[PDB]
Amino acid sequence: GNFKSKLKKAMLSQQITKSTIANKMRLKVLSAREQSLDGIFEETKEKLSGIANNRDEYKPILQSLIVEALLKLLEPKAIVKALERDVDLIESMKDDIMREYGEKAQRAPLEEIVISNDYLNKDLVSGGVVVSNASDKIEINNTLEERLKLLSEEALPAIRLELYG
Amino acid sequence: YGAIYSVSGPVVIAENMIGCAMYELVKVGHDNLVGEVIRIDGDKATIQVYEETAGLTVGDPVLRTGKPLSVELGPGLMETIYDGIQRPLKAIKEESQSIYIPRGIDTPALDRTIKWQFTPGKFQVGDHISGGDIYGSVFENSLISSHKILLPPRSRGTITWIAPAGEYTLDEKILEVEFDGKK
Amino acid sequence: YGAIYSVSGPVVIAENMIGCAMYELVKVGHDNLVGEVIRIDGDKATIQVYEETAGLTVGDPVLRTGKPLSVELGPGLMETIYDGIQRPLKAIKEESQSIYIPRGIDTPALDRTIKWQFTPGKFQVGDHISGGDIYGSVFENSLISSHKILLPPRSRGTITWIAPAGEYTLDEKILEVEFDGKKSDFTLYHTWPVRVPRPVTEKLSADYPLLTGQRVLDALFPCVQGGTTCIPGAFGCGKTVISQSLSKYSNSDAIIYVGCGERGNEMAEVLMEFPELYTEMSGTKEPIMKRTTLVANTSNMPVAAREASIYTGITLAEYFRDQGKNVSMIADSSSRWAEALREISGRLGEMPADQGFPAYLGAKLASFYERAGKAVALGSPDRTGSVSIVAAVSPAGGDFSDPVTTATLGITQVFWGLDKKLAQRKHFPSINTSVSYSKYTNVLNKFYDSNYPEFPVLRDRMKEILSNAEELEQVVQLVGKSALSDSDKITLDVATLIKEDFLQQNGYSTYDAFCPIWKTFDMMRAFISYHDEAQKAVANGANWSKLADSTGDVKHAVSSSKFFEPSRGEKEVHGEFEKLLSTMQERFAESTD
Amino acid sequence: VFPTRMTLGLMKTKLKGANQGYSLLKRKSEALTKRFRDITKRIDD
Amino acid sequence: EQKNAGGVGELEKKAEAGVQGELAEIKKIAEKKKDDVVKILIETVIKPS
Amino acid sequence: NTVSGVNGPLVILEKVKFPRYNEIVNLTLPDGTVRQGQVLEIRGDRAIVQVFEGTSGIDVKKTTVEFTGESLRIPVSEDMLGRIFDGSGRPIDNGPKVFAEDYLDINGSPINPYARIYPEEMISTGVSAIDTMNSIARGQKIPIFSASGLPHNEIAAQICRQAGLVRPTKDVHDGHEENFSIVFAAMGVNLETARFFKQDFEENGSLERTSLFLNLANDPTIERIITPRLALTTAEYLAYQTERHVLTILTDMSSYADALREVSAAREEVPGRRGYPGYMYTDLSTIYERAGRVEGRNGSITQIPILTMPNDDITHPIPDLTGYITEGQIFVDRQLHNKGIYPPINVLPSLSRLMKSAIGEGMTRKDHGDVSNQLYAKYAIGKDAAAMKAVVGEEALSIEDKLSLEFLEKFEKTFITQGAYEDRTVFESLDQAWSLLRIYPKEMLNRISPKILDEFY
Amino acid sequence: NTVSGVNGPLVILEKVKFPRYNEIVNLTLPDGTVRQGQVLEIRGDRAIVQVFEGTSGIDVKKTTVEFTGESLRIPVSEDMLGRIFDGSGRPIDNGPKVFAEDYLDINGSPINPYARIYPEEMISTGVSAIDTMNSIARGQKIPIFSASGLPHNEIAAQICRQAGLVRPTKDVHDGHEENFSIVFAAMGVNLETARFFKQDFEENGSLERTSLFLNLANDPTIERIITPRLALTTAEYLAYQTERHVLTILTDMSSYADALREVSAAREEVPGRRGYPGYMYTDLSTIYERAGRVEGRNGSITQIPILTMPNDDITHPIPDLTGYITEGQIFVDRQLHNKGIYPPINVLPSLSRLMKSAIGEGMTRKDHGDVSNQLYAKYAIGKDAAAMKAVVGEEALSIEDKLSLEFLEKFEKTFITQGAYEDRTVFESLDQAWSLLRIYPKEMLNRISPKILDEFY
């Protein structure tokens, strides 16, 4: 009776090691996959800083980030938070950002760009901008880090299939 | 046509209706989900939308089909599997590569690439015609002519154009009726 | 700040409540009533005010304090009775001269004069610390000095200051924690939101049986520490007697007694009875009281308090759980809490859709339940603490088809019946195997196998005797008796014995103050042995009547078992029952031939 | 007149009591009349 | 039971060796195709998303 | 200020934002009479009031309000006994108003100095079927559940007549030592029966000891609900200040329940299950709150609420909720009444769950709780045996059951039956219990420990 | 960025109308706690949001909102398995990232490719009572209607855990050439129960054959209904693209139904009978649409939903609607659990309506169908015999009834009863059946062709 019972018991403990082998294999494989993914993304943001810190190359990129946000804002004044070197950059192409929104939307040119006195850290993001409503009802968070994070959702299947599919 | 004001649960409410009747079939948003107008309060219409509205937004167009929820009775009705609003299941199985019809995908109520050989009935140019009279027939069975083409009810007049025997598309015309100008 | 918009019942609405949340502690009116913003409708906030209105006018200010409504858990919780909003009832008796809470009168959540002996933790200066780690301990009673002072759930940092051993107040700071800049200074009391489940190191599956002290509760389906239980009531079947009786008889390190929305007489009874009676843990100088922290709400007090009751109560079990104390929480009755919920549903004007009962009702019942269970105590030194929730369920309309019961059975894994017909006949608590289940059973009988007993074998046979009796009784009622098999008669007879000795017991068993597992097993073991010998005896040939007449002496002896108390054999194993088995065997010998 | 709010539960069990009785009692009746017939022919002879 | 007194610790020999080569092919093809996947991520982020 | 509107009997005042909550306002109507109303709710630039006298007469622009500035409170005297009042405490006999020595709140939420000592000493109502089975303790509130098809008003009456004649029986028992006083509140009860209540007090000689508040159905709904609150508050003053044993008899709860129900038909507050308010429980609980031993623990207030089931079932909202707040119940039944029994009391669903603990041997006996337990089990079997007896025949009967059938009738017609004027000793009650039990052997007993039995049987 | 209000679970956020339906939104708190929710309704400058974690405690000005731009979909993958998830599909294992290969809708349909070809080919659960007597072939949806009086979770686990150990045995007989996967969905669950399922699987070595999704009962109701929806979508992808036969175990449909009844508290949508929706049909259907043969048809998605009667009422709205849609039902009764039989499936009213349609050979035998008829009919007769025995006695009973009795006890105690860790393959079950039936002669066996009957008695 007990031979058979203690025997069933250890045959069950035997398949818990199969289950720990199968879980530990699959945990290692997958955690090596995650580590590669965070080196693809890590390299994206080391290149992005490199682009952002060269201001003249960056100038069109900044314009289109703000303009992308304005198409989803659709308010008559927009409040823009930028980096220290990028509030000056915006200022000197105020005319080109509101021009370019009026030619790329139906909505009539933004009447004002409000240059913020609250600034973003290099400690949070690599750059980019926070475009928000005037009364601060809605924010289109169009920062470089926020954008890469959002990108990751759609890029993840593309990359998973190419590498490991 | 209309613009969506609100979407609350499965129900979509849409403003700028100056001509939605309360039996009308409408395609709501850009996803073209099937919907039909239950109630109208003011310029706002109440539509129950029967097909999943996840993806649907407010400010999106509401385009009328221009007629109520109806079925098309045409030829090619035999050896087909349909839905109750009538859309060929069979054509979706081939095309979508999915047995059932998923959200946002729609097809005409019968196949429309099909052509049929129409033979005339007992009418001729300039003769008076009435509802239920046999204007021609189509075979579908080798036992019977399943689709007798009848003049539409709510239609009568004098026939300005009779097409002869020959093969025609469903889209293509064969009859014109004059009944207070071209009917 | 806010200006009162409308006062409808004890519900106050106030406009101009911005930068406010939905659990905020607020002072309501010019009367400064304690209150909480349950919900908000735009600018207009709907606030449940926990003291009554009788003279609060519109347009008086509403001042938000800048933090949620929480409860205070510190030292001195034991040997004192509080309410469900948790203001000391006792302090209220002297100062206001009103035994129960007076209107417009406010008193803070714990006593602010009481001094406690602080002894240092296992931390020193410059040490990294975390939540539920033991920063000290306070000698709180004489039975227990097990009251560990912890760093709160959701706190970490480095301890800037450790004060040395000595006498302090519980307002007099002894600890500074620095996380990123000064986190706050700490004291002996700590605050916890009554709307959140208290953090835990991990939850662990229940596998350690608590003995209820009631032979019947252990016998059919054993209780576990860490579990969930329903006990049916009916509000006139002595449900109170068994609740209070269980509380005394069950043995845990701390016990929390939560009167949800009670008679006021019943609550009064427990307050009186417990220092008069003794513990089985050798408690002295108000024995039981020293072990209990008591939450007292009557139904006649405000409905807000009574909402708040269960939540405060669960947080108290949970606080002690993190210290590594095993807790029995007896909450009585959960149906009265639901009746308070139906009240809130109609006073705010929220939709009821649970059979004329709240929208939220099914989920709130589950949320309370999930906070109970067995766990590895909060903080890293690793202890075992547990909470077993015994929640009484009773009618709120129908017999079991009321919302409350339907929801509770879904979520409970232990259910112990109580039949009304047997209650009126005096045979309570009556556990019916059809109206009872335990899902913990399989891990529990294997636990008792390790402990010594053959327990799993006895369970199956106990079930079989009760089970066939119900079906044979239905043939008896309709057809009658003119015949009923030799075997079938035996089952009926023995099932009567089980009723009388086990199921009936509540001031009828002279020993019942705590009954060991071994003794229960030994008693049931005699019943089952009598059964198998008897059925074999009719089949190998011997009349049913000769068999009754010869068993004779032993049959009475098992009938009388219930009065007997451990006094022979061991301290848990009883010789009269061991003697009984062998004599039984001799009776069978006389009876077959 | 009988209770309106959740009588359903008791009243269902009344039906189950009744039902069990028809089948069982009919089996019992069936068997007694089957015997009765056997005796009839014996007694007559 | 002696093969259950040897069957533990043997879990990790088989868990490591069993993916010893999978974990090398994961890091190998990642360094290769890294700039070419990064360059696609770069375009999406720096032009409207 | 002035009436904006009236919605149902509820009157919608439009007014400026100043009043107290539950503040009395006086409405000046053009007809030579001014009336008082209480703000039921105060809201944003309007208040909804139900006016305490009448229900008609309010006008749009011909009304004036002036705020009294004081919320309703009951002015209390302990000299209020020996006076006849209505539902507002106004005199009907001209002359005896409530008057005051102190002013106390109508809700009794400010004082609430209810003792944390559980019902203690014995109380009887002189009816054997009550006393023995569901034994009354001071401060215990146990409901009288009745049904219509009954002389349910006669049962209430009987208890009112009997209350205070019991008290010398109790002095002797040493479950009373101090004065007994009656506080009597009437809600929606017939004219004839109101004269029966006055007459029962008169006979007893306790007219001086009692206060009568009389409220009919042609007096408003809001005013009906206030009446027991006035009564209750006065009882609390009697119990607390002068350490008296106060019995308030509060009839009819059903009338009280309807009144609550008629309102909320224009309140924002919405009605729950079976159209009853969900805070009906809350309303019952305010009434019920003044009941229990007072602090001084030489006084108490014992409360007897009278409920007639209007539908007859016990799962109807009115009884179902009450039974929960109280500790047990007492069932009167139609069936006994039909045979020709008085007072017809069925005991089978009747149980009081705090009965054993209160009582002890010093004013009862130790067997009082055991002898009661035996009589329920035997009565229960007798009742099932009767039902089976009809259907199948005498085929399902057994020896115990035949004995139980006789027991049922024996008990019903000797034990429960007694005259209106009759009153009963508890010790007497217990010898009659034993007597009925003498027809069964002792081996068949089991709800009594064999020690106890041997002494008294 | 400005919370307007909270009315129960339903949260009103006031921000513009530019979001779409079921777009995830983020409530940013000054507590540093980001909670995601999904918009239920969008209206002009407000949306109504149900937050997955919590539902209250958000400030009305110290909060901001951000819109994700993505409607809720499940990242689905074949490397996702063998891992423990929450009710949103997010690891609690402490494992790596979810991983994606596709993003599939969980709204009710991903691509809906449910065939117009009817069930054949046996799927084995490893429980004798279900497999032989009620044959389930793939694509069929047969529920287990159980009760709270049974241990519903433990039986559910048993079906999973013994399932997929049937499969090497099937591969040899050549029933399955492709693999077997289990998707297990647990709802509103108790903590002990969540852990229990993982431990059972670990023991059998079925862990990496299955994915377990646990939603706990302290987690809000909206998450709970989302849980099976996530599970069902994952399964449709494994079944279509890599062709596998999948058995989906969904417990508890009663908790899902409650959630649906529960949401509505500011909606203008009214429920039907017993408080449960009029549209309760619609919601059931939703789970039901993902179940059937997939396109290509060697893979399938096979569904067994588990429904717990809370009060043993088969006229309770939940089972009735379901029962009409489903292809038969399995009834599990309290009575057998009480005798101590485990599992306690009484096969007395249980039915599979496409019983013949499932069996064949190579995973069944030919003789399967005939036997199913002998055992059901004999068993029913066995129950009837037990009642008759009690009456007549043992020494006055019939031969035919005596046989039927003997069968009842063996049938229960051998066929239905099996151990916790004992797998019952269909081939194994059929042999045990012939031993039981042997006791009857060939003369009393006749719903069996003489061909079979001669092979095996």
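Numbering, chain A: per Swiss-Prot, residues 60-224 in sequence.
Cβ coordinates come from backbone N, Cα and C, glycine included.
Under its mutagenesis annotations, Swiss-Prot gives A:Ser78 to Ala the following note: Reduces ATPase activity by 88%. Prevents assembly of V1 subunits at the membrane. Under mutagenesis, Swiss-Prot gives A:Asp145 to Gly with this note: In VMA4-1; is rapidly degraded at 37 degrees Celsius. Looking at Swiss-Prot, you'll find the mutagenesis A:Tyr160 to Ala noted as follows: Reduces ATPase activity by 22%. While the structure shown retains the original residue, Swiss-Prot records the mutagenesis experiment A:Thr202 to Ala with this note: Increases ATPase activity 2.1-fold by increasing Vmax for ATP hydrolysis 2-fold. Reduces ATPase activity by 90% and produces structurally aberrant V-ATPase complexes; when associated with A-233.
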Distance from A:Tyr160 (mutagenesis position) back to A:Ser78 (mutagenesis position), taken between C-alpha atoms, in Å: 58
Rounded to the nearest Å - Cα separation of A:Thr202 (mutagenesis position) and A:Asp145 (mutagenesis position): 12
Protein Cβ atoms within 10 Å of A:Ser78 (mutagenesis position), excluding its own: 22
Cβ neighbour count within 10 Å of A:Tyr160 (mutagenesis position): 23
Residue pair A:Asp145 (mutagenesis position), A:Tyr160 (mutagenesis position) - Cα distance, angstrom, rounded: 19
Mutagenesis positions near chain G, Cβ-Cβ under 8 Å, from A:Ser78, A:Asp145, A:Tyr160, A:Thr202: A:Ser78
Cβ atoms near A:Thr202 (mutagenesis position) (within 10 Å, other residues, all chains): 21
Neighbour count (Cβ, 10 Å) for A:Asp145 (mutagenesis position): 22
